[PDB]
Amino acid sequence: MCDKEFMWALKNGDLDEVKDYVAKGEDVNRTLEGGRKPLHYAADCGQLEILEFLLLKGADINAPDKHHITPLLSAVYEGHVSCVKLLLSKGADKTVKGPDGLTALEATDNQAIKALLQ
């Protein structure tokens with residue numbers, strides 16, 4: 001229950017609500033909906049503040065295994081790219097699980113995503 005109030009937090013930037021769940025005891029790697037992670041909604045639309053949060057705790061920055069894809073690319077096709085920046089600042093390599101050179105190459109054509117290709 002409260003599954004919405006929990007995910008609805010990584011959506012509207014209610015960083016205050018997700019801070020309550022992790023305030024429990026490091027829990028940033030639970031199947032959010034049924035096969036995703038609490039970093040896709042934060043990256044795609046976490047006011048760029050939510051992603052850094054639940055990420056500094058554990059590290060779903062790479063955990064993704066069945067998603068065959070890491071969240072840094074989630075922001076790529078989002079136009080936010082404000083996170084992908086302070087993101088690699090933690091490591092997140094650059095191509096730890098994408099298909100291949102897709103990352104910024106086959107992803108788009110703007111100089112912002114290509115910025116992560118620098």
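Think of each number as a place in line: the chain as shown, counted from 1.
Recorded method is solution NMR.
Each Cβ is built from the backbone N, Cα and C atoms, and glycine gets one as well.
In three-state terms derived from DSSP, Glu33 (mutagenesis position) belongs to neither a helical nor a strand segment and is classed as coil. One entry in Swiss-Prot concerns the mutagenesis experiment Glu33 to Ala. Its note says: Reduced interaction with RELA. Reduced translocation to the nucleus. Reduced activation of NF-kappa-B transcription factor activity.
Counting only residues at least six positions away in the same chain, the Cβ atoms of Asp3, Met7 sit under 8 Å from the Cβ of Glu33 (mutagenesis position).
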